[PDB]
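Trainee: For reference, the structure I am asking about is given below.
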Amino acid sequence: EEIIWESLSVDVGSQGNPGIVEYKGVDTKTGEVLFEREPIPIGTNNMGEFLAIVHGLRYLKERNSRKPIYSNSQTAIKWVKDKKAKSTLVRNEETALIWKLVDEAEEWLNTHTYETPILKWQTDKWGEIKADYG
DNA sequence: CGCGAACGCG
DNA sequence: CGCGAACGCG
Ligand SMILES: [Mg+2]
């Protein structure tokens, strides 16, 4: 399998797991930051990766782009394809925001179609994903 | 740590 | 028994 350079790559910046979650989507070729989510006070890395892919799908759909999305998270890719985020994170006041976003992302997936291929970034083959926070 | 995948009680 | 409940990464 070869890299598709005309694509969007996403990744999460965590401060702990669970912990603060942010994410962004970048042009795989140029590194241009296409969208970002400001720090969510608490969530899991998996939840953040799920949100990042869905944000990417919504971004690409709005722009009518056929570019694929790369994620390094096999778990998040499965959740998006299942249209179900199987997170174990407790639902309380503290986690209310991350769960609101996850629930809304699920709702989006269950009420829309999309053409974007969702591909696994292979770090062992290709190095860091372009959206890595470093 | 959180994920998916791989014992004990009825 | 046997059906659920309870390691390997990144
Ligand atoms: Mg990540």
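Note that chain A carries Swiss-Prot numbering, so the residues on display, from first to last, are 61-194.
Placed from the backbone N, Cα and C atoms, the Cβ positions cover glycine too.
Taken from Swiss-Prot, the feature Mg(2+) 1 binding site covers A:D71, A:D192. Under mutagenesis, Swiss-Prot gives A:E109 to Q with this note: Loss of activity. For the published mutagenesis A:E188 to Q, Swiss-Prot gives the following note: No effect. Under mutagenesis, Swiss-Prot gives A:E188 to A with this note: Strongly reduces activity. Record note (Swiss-Prot) on the mutagenesis of A:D192 to N: Strongly reduced activity with manganese. Loss of activity with magnesium.
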Trainee: Sort out for me which one of A:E188, A:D192 has the most neighbouring CB atoms within 10 A, since those are the mutagenesis positions we care about.
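Mentor: It comes out as A:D192.
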Trainee: Round to the nearest Å and give the CA-to-CA distance linking A:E109 (mutagenesis position) with A:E188 (mutagenesis position).
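Mentor: Given the Cα positions, A:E109 (mutagenesis position) is 15 Å from A:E188 (mutagenesis position).
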Trainee: Taking just the CA atoms, what is the gap between A:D192 (mutagenesis position) and A:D71 (Mg(2+) 1 binding site) in Å?
Mentor: 6
Trainee: Quick one: pull the CA-CA distance for A:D71 (Mg(2+) 1 binding site) versus A:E188 (mutagenesis position), whole Å only.
Mentor: 10
